[PDB]
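**Q** Handing you a structure now.
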Amino acid sequence: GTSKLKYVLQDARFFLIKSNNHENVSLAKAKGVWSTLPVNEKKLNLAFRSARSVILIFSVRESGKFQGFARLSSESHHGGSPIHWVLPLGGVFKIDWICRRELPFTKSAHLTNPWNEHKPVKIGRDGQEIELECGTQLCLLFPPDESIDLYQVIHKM
């Protein structure tokens, strides 16, 4: 169903994450981690303290798709196990995946983001915030990921 998903997204904040390659998203999906440039790191840390859920929605540049979405489970921290990103960096955020399935941009064409001049939600720099209603509807468009159990995510809220 979609009910636990809606509960997790209630009053969440949403951020568009743009990755230059698939390898980094694959690493994030396998290890449950993300890292971003300091300007976005500071914004995500502020959001994590201020909201019940902070949701990252991932898109690989040139792919024409989103690759899934995840919820922050920590602020950024240094000194952990190093991650061999493919680089073109601040701390590491732990994340719990909510959906690991892809969504083509063709299916999000009816959603515009008020915080980016009402451009289609697919358009945005890495770290662009997505307004609550746009972000909720975007997450609800993804195919259901029946491999994930949101019971444990709910307990971290």
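One is the number of the first residue shown, and numbering goes on along the chain from there.
Even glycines carry a Cβ here, placed using N, Cα and C.
So Swiss-Prot has the following annotated:
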- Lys18, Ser19, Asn20, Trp34, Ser35, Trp85, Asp126: RNA binding site (BINDING)
- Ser19 to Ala (Swiss-Prot position 362): Does not affect ability to influence alternative splice site selection (MUTAGEN)
- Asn24 to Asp (Swiss-Prot position 367): Abolished binding to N6-methyladenosine (m6A)-containing RNAs (MUTAGEN)
- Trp34 to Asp (Swiss-Prot position 377): Abolishes RNA-binding and ability to influence alternative splice site selection (MUTAGEN)
- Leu44 to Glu (Swiss-Prot position 387): Does not affect ability to influence alternative splice site selection (MUTAGEN)
- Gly68 to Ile (Swiss-Prot position 411): Abolishes RNA-binding and ability to influence alternative splice site selection (MUTAGEN)
- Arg125 to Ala (Swiss-Prot position 475): Reduced binding affinity for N6-methyladenosine (m6A)-containing RNAs by 100-fold (MUTAGEN)
- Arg125 to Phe (Swiss-Prot position 475): Reduced binding affinity for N6-methyladenosine (m6A)-containing RNAs by 9-fold (MUTAGEN)
**Q** Would you pick out, from the recorded positions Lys18, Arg125, the residue whose Cβ has the largest number of other Cβ atoms within 10 Å?
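**A** The residue with the densest Cβ neighbourhood is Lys18.
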**Q** Give me the long-range Cβ neighbours of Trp34 (mutagenesis position): same chain, 6+ apart, Cβ under 8 Å, in sequence order.
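**A** Spatial neighbours, sequence-distant, of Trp34 (mutagenesis position): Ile17, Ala28, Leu56, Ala70, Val92, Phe93, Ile95.
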**Q** Measure from the CA atom of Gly68 (mutagenesis position) to the CA atom of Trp85 (RNA binding site) and give the result in Å, rounded to a whole number.
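**A** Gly68 (mutagenesis position) has its Cα 18 Å from the Cα of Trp85 (RNA binding site).
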**Q** Ten-angstrom check, please: count other Cβ atoms within 10 Å of the Cβ of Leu44 (mutagenesis position), all chains counted.
**A** 22
**Q** What is the maximum Cα to Cα distance, in Å and rounded to a whole number, among the residues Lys18, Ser19, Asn20, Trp34, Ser35, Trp85, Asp126 annotated as binding RNA?
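**A** Taking every pair among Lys18, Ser19, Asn20, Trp34, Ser35, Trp85, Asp126, the longest Cα gap is 16 Å.
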**Q** Taking the 7-residue hole in the deposited chain, the Cα-Cα distance from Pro88 to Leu89 is how many Å?
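**A** It comes to 11 Å between the two flanking Cα atoms.
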**Q** Counting across all protein chains shown, how many other Cβ atoms sit within 10 Å of the Cβ of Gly68 (mutagenesis position)?
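**A** The answer is 23.
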**Q** Do you see any of the mutagenesis positions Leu44, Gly68, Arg125 whose C-alpha is within 10 Å of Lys18 (RNA binding site), and which ones?
**A** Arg125
**Q** How many other Cβ atoms are found within 10 Å of the Cβ atom of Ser35 (RNA binding site), counting all protein chains shown?
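**A** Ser35 (RNA binding site): 17 neighbouring Cβ atoms within 10 Å.
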**Q** Which one of these recorded positions, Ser19, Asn20, has the sparsest Cβ neighbourhood, judged by other Cβ atoms within 10 angstroms?
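**A** Taking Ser19, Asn20 as the recorded positions, the minimal 10 Å Cβ count falls on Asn20.
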**Q** Could you tell me which three-state DSSP class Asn24 (mutagenesis position) falls into?
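**A** Assignment for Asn24 (mutagenesis position) reads helix.
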**Q** Just give me the nearest neighbour of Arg125 (mutagenesis position) among the recorded positions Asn20, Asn24, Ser35, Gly68, Cα to Cα.
**A** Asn20
**Q** Restricting to the mutagenesis positions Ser19, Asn24, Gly68, which ones have a CA within 10 Å of the CA of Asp126 (RNA binding site)?
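**A** Candidates kept after distance check: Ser19.
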**Q** If I restrict to non-local contacts, at least six residues apart, and a C-beta distance under 8 angstroms, what lies near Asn24 (mutagenesis position) in its own chain?
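**A** Same-chain residues close to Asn24 (mutagenesis position) (Cβ under 8 Å, separated by 6 or more) are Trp85, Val86.
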